[PDB]
Amino acid sequence: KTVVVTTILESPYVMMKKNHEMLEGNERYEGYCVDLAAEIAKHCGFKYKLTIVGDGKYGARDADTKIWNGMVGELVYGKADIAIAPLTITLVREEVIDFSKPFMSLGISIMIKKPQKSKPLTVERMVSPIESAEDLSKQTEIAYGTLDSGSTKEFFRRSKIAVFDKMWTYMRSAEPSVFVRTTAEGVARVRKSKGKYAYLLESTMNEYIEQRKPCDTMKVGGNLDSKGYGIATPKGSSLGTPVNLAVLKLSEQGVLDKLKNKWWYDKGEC
Amino acid sequence: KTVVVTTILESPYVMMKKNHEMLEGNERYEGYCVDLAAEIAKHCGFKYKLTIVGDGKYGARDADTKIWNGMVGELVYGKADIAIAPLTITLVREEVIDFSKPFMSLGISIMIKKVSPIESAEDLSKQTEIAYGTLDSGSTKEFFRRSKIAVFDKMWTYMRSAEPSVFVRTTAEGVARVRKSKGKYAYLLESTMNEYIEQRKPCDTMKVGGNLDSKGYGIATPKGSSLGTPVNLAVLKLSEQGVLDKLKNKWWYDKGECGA
Amino acid sequence: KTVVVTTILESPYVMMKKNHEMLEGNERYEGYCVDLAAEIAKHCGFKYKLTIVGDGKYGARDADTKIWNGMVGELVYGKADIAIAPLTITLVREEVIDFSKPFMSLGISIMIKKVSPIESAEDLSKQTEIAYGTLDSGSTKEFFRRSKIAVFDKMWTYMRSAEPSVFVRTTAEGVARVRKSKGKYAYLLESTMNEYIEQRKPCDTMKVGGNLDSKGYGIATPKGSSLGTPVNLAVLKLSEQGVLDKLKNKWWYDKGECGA
Amino acid sequence: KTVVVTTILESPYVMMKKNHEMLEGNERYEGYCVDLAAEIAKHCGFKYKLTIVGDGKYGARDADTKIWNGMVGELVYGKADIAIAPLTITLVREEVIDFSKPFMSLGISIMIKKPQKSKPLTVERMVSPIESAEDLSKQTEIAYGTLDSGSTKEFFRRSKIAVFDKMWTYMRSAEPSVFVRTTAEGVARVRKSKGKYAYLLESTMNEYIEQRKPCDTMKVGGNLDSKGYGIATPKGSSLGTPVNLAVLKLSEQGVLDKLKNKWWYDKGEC
Ligand SMILES: NS(=O)(=O)c1cc2c(cc1Cl)N[C@H]([C@H]1C[C@H]3C=C[C@@H]1C3)NS2(=O)=O
Ligand SMILES: NS(=O)(=O)c1cc2c(cc1Cl)N[C@H]([C@H]1C[C@H]3C=C[C@@H]1C3)NS2(=O)=O
Ligand SMILES: NS(=O)(=O)c1cc2c(cc1Cl)N[C@H]([C@H]1C[C@H]3C=C[C@@H]1C3)NS2(=O)=O
Ligand SMILES: NS(=O)(=O)c1cc2c(cc1Cl)N[C@H]([C@H]1C[C@H]3C=C[C@@H]1C3)NS2(=O)=O
Ligand SMILES: N[C@@H](CCC(=O)O)C(=O)O
Ligand SMILES: N[C@@H](CCC(=O)O)C(=O)O
Ligand SMILES: N[C@@H](CCC(=O)O)C(=O)O
Ligand SMILES: N[C@@H](CCC(=O)O)C(=O)O
């Protein structure tokens, strides 16, 4: 029996190959997550089929409707067996699905358009109007937002820290809406907003986008928190312990480090 | 029913208080792990008693004996109910005990005395002038022993065949040996311990290069115990509430007895 | 019995003089390989005739047909008696023809137009901005095809799946493509050819990095022929007498039509 | 049946391990040649034993008696089957034994004691009294010699080049004898002669000795010629073709390059 591996289209985790029109099956996709699935299969023998989540969402719970959407919803309602995707381990998600040990460490970072070089002996220096989350919250000329139906938005919603609470209070009543539907949409907003929009995304995606052309964006400050990506399985499933053991084996063998190096830094430019 | 909490004396995780002679119970202990244990107990809602492991070892399996020692042995053999200590999450340990989600990130680092010719670990393995060792009965030693990476294979080949014994009994003794080696001995240890040592007086040791790999400390529970899910949710809630970051800042950088 | 010698038009190995239209026989050819063939004939004591291979290919076997072309094909199928030419000694060729001892050392080198950002082979593979190719039906292409090293595997994967065809038909064609690419294309060729090109006008190309590997040119002879031992002894005698070094200096640095 | 592999005690080709007193068999020795023999065995399956030539000589054709000695001699007379050792491919040797493709390139170089750095804005410069071979031949205040019963001595003996002929003419009638019995003896002579002795050895050994402590010797100029080391085998033997094919396989596979890098440059003490 073949199990369903749900995932989301997000570079560099899951990207379509250039010649993907003539290919079929799992060979159309490429990235970190497809290699992770291949290594998981190598550890524990099973047949898997790569599928993309229908709504293109990571997962969230509506307050009034109380139905999980995205990959978490797909896993909860039995439409998938395992989610090998950049899914953030959160307390609310852990109560409805099973998470393995983290395979990648990350944190919430800020993305802004890279400032032009300041000419004024004849040294060149780069100065950005945002240096930390606190000054980003204090100012009001640059709008900021997160990804809709994501872990960062829920983190800001349920944060009792004064700075993060202030940012959330600004976000919930910002006209026009500062929330985006996709990471690429947020990066496009940052690029075309001429320095008047800051995107709050994970540090891994931020660094990856900064490492590729045209590299007109930069990451400012440090990470707002420390989290991780976990492989998710439904509650009471027989694939949880083998997946956790496989992740631990890959971590000890150094496969994860080599995968990160070959998918993030060996493919950068500029 | 009071829950026995095994732990090890390792700064800044667990320390003996200055007036611990005139104190009883858990009130004679201080550190990151003490506050973490207090918050875990508050979240779960149980009474706990802090106990120090009889042998100052984290845990390992002896060859041709298959007997666990340290806090891992204290857990597999029913002598303890939970282990709130800087216990590295490893593949070998996870097959006998239940680990929660990591609460602190870390990695293997190199500590030398205060140009830094050694720099990275590859250059350290490329030079026989400087000796390097690890802590015995620890995750770093097992990581080096089982490593299939070529560089780490050469490092393990050196350590296993070296006279005198390049391994050390305790982390404090290892950093002392580094201090008194006049730049001839290098210590391999956890990144958090290295940072804590290098931020303290006399600040005669420094950390060179990045982390060799990345692991985490987890709260360990006996396999099949009923405390695994509650402590896992407690760790997740503490991480999302910013408590773990504030505790690390309090016990690593708030004091800062050095100029940096 | 006149011995048919097959060779390829490559500089400075074989050239068609300047007034070849008014010359017949071997007198219309010049170069390192012509002098080497003259020395080999003088040592062994046989009359020889220089012929140019019909197709300007060094030699390879095509998949699903198992037919050799070029000088290797000229030797395996009995069309030639000996091959004095810059023929790289390779494992696949050695199983079908007899190679003598190498008479010239060489290696695979990278060249671009006139500090180079490309630097070594690893950085060249990493930077997708610059395209790199290889001569068709040569030993470099087969070296990259059969290579199991990861970096060379990436290079070969790029070359096979490249649009337009990153390969070239002749060495001069690749030289011209590098010259007219304005620093966008890099050529992968032999070290000796690279040095000869870079030491000639207009001196717009330079060799970067070191040598990817180390190989040698050998005098090829049909398998199980009576000429193998005499030509091997002749090559050894020429090497010990310093004739090969003298010829290389004459044809590589004596002229030197460049600013260096 | 197990064949006999004859070797020479030369570093870093064949070296004894520190704990070689309690070891037996092929595990006693270490170096480049033992790994070469192991790879040859892996390519073509056979059982081999490592022996050291009795007289400790590479091989030379003794005049008058016309009897070969050393590794070449013991290969000719049947007491050895294959010589995996730094044996130079020469015309005289090729006529009595078989030689494979060269597995390592080399040349004749000059070894002199490293001079002290010159005191003279405040830059420090290194100046040596010998820069090439012809100036070494011209002067007479510095003695120089080669290895007895070696390939370099034979090369100088039959060389018709004017400068090499002049060096040979000086060498044959030099008292006390400038020739040494072992490479280590010549290096000791260079070190203890306080700049009044130059040792002519192969470039590989010269570089290896340069890279190790106390590194008080240096190589001046360039190689006098271009040669190579071959895997010798008796004339009309069945092991010549498999040995040649294995050498080609190792060269194309990159094994030889990594072996040479690990033995010569990885263990650099200076
Ligand atoms: N450098 S990285 O982000 O690619 C990365 C991050 C991590 C890795 C491995 C790598 Cl390569 N393994 C750890 C795992 C190992 C054991 C301890 C924590 C989990 C279980 N999680 S992690 O700390 O999130
Ligand atoms: N900054 S730190 O080292 O004290 C640190 C490190 C980590 C924290 C929290 C903190 Cl404060 N939480 C994560 C946990 C949270 C959820 C996602 C990964 C695990 C489960 N583990 S971690 O990445 O090892
Ligand atoms: N200096 S050079 O490249 O023209 C050159 C290169 C080489 C020469 C001679 C010269 Cl002049 N001879 C050797 C041969 C001689 C004997 C030892 C190795 C082979 C057999 N091959 S080589 O190392 O490929
Ligand atoms: N760089 S090195 O001296 O260790 C070295 C030197 C040589 C190598 C391989 C290496 Cl790694 N292979 C060549 C061989 C390969 C094929 C072409 C010439 C011989 C047959 N001989 S070589 O040119 O003498
Ligand atoms: N990785 C997040 C989504 C990305 C983001 O919110 O920035 C998740 O799994 O929910
Ligand atoms: N904290 C580690 C020990 C430190 C070390 O490996 O030196 C463990 O629990 O195994
Ligand atoms: N001279 C080489 C061809 C050069 C190349 O590989 O580009 C040969 O004989 O195969
Ligand atoms: N390699 C040489 C010996 C060393 C030398 O003469 O310098 C030989 O095989 O004879």
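Please read every residue number as a count from 1 along the shown chain.
Per deposition record, electron microscopy, 2.8 Å.
Cβ atoms here come from the backbone N, Cα and C positions, even for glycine.
So that you can see what the record holds, here are the features copied from Swiss-Prot:
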BINDING   B:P86, B:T88, B:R93, B:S139, B:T140, B:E190  L-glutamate binding site
MUTAGEN   B:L91 to Y (Swiss-Prot position 504)  Promotes dimerization. Strongly reduced desensitization
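Here the binding-site residues are B:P86, B:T88, B:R93, B:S139, B:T140, B:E190, and none sits under 8 angstroms from chain A, going by CB atoms. For the unresolved segment of 123 residues bounded by B:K114 and B:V115, the separation of the terminal Cα atoms comes to 9 Å. For the pair B:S139 (L-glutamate binding site) and B:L91 (mutagenesis position), the C-alpha distance works out to 10 angstrom.
B:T140 (L-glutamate binding site) is 13 Å away from B:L91 (mutagenesis position) when you measure Cα to Cα.
According to DSSP, B:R93 (L-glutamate binding site) sits within a helical segment.
In sequence order there is nothing to list, since none of the binding-site residues B:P86, B:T88, B:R93, B:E190 has a CB under 8 Å from a CB of chain D. Residue annotation for L-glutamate gives B:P86, B:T88, B:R93, B:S139, B:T140, B:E190. The furthest Cα pair among them is separated by 17 Å.
Taking B:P86, B:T88, B:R93, B:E190 as the candidate binding-site residues, the subset whose CB lies under 6 angstroms from any atom of ligand 6 consists of B:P86, B:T88, B:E190. One way to see the shell of the L-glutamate site is to take the Cβ centroid of B:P86, B:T88, B:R93, B:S139, B:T140, B:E190; the remaining same-chain residues with a Cβ within 8 Å of it are B:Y58, B:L87, B:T90, B:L106, B:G138, B:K215, B:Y217. A 10 Å cutoff on Cβ-Cβ distances gives B:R93 (L-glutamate binding site) a total of 25 other Cβ atoms nearby, all chains included.
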